[PDB]
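**Q** Take this structure, written in structure tokens, and hold onto it; I'll ask about it next.
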Amino acid sequence: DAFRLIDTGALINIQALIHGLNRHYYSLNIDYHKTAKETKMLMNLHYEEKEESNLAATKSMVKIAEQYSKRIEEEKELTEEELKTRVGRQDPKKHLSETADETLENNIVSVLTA
Amino acid sequence: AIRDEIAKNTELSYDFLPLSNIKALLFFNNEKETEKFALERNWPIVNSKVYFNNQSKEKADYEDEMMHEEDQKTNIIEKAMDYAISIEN
């Protein structure tokens, strides 16, 4: 925040000054600006991509076991989940997708390399 | 029309066949009768024997870009499934 506690009148606040005894937090209204310029240089955060990307994280297969096992584990969680169908969340048809859907993509991106 | 089938059948059945047997199969009398066909068929032939070194047409242009595109299809399929992810709207 920024305080400067008093006004001219106001956006013109007015009374307590002439009535004296102005005290408060009294913020000002902040903003700021930069540019699209540094924005790039900022978003430059994250040779490069080719070196940085595909190919740089094509490492998967190292984990295929997990990548399996991760996917493997999904299975169990669900027979469980579905079962409760027989209330509120944990619901029989919820984490199912969010679970078997997280290992679906991450497992397709690797195909790009091969 | 009969034998062309048999020709393929021999083709299928036989990589190699005696130019006799094929003729015998063709019911031909001259094998040059046969020989024409087989070579019309463009069959590898040495002495006395019709051969099939390639019994089939493999490769030959079209039927491509799909059904054996490795990632491409897969990527298309990705792209597709990604559209199953994208058209998901």
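Residues 154-165, 184-217, 230-269, 271-298, in that order, are what chain A shows, numbered as in Swiss-Prot.
Determined by electron microscopy, 4.8 Å, according to the entry header.
Every residue gets a Cβ built from N, Cα and C, even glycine.
Feature table excerpt (Swiss-Prot):
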type: VARIANT; residues: A:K208 to Q; note: In strain: NRRL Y-53
type: VARIANT; residues: A:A239 to T; note: In strain: NRRL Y-53
type: VARIANT; residues: A:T262 to S; note: In strain: NRRL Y-53
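Show me how these features fit into the structure around them.
**A** The Cβ of A:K208 (variant position) lies under 8 Å from the Cβ of no residue that is in the same chain and 6 or more residues away along the sequence.
Within its own chain, A:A239 (variant position) has no residue 6 or more apart in sequence whose C-beta sits under 8 angstroms from its own.
Within the same chain, no residue at least 6 positions away in sequence has its Cβ under 8 Å from that of A:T262 (variant position).
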**Q** Is A:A239 (variant position) helix, strand or coil when read with DSSP?
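**A** In three-state terms, A:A239 (variant position) counts as coil.
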